[PDB]
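Worksheet: the structure to be examined is printed underneath.
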Amino acid sequence: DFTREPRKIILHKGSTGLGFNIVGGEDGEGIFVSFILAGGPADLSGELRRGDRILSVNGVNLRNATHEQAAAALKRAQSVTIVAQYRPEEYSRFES
Amino acid sequence: XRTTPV
């Protein structure tokens, strides 16, 4: 992913959601994918990656979201349209 | 660090 263009990713929830964990939104630093559950929707789609920043969900800007705002958006969303962008340098503040 | 399943 040399351009680091954001990607539009369509996921459909199963019985236990989209199948990833979010980290961040503690201090204006944005919302990142920390964990992708094996055999959940996000995993099986293949598109989302650890260290993706979540830029938007169903048209809502999460760039400046708090953890709690992002959780609310993501939890309340069926067919969910995510815009994600690979940001390994920013993610390195979370995990080396 | 706290993380949240979605």
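Note that chain B is numbered according to Swiss-Prot, with residues 318-323 shown in order.
This deposition comes from X-ray crystallography, 1.5 Å.
Every residue gets a Cβ built from N, Cα and C, even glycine.
While the structure shown retains the original residue, Swiss-Prot records the mutagenesis experiment B:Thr321 to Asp or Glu with this note: No interaction with DLG1 and DLG4. The Cβ neighbour count for B:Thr321 (mutagenesis position), using a 10 Å radius over every protein chain in view, is 18.
In three-state terms derived from DSSP, B:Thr321 (mutagenesis position) belongs to an extended strand segment. In Swiss-Prot, the entry for mutagenesis B:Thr321 to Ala states: Abolishes phosphorylation. The structure shown retains the original residue.
B:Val323 to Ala appears in Swiss-Prot as a mutagenesis experiment; the accompanying note says: No interaction with DLG1 and DLG4. A simple way to gauge crowding: the CB of B:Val323 (mutagenesis position) has 23 other CB atoms within 10 angstroms, across all the protein chains here.
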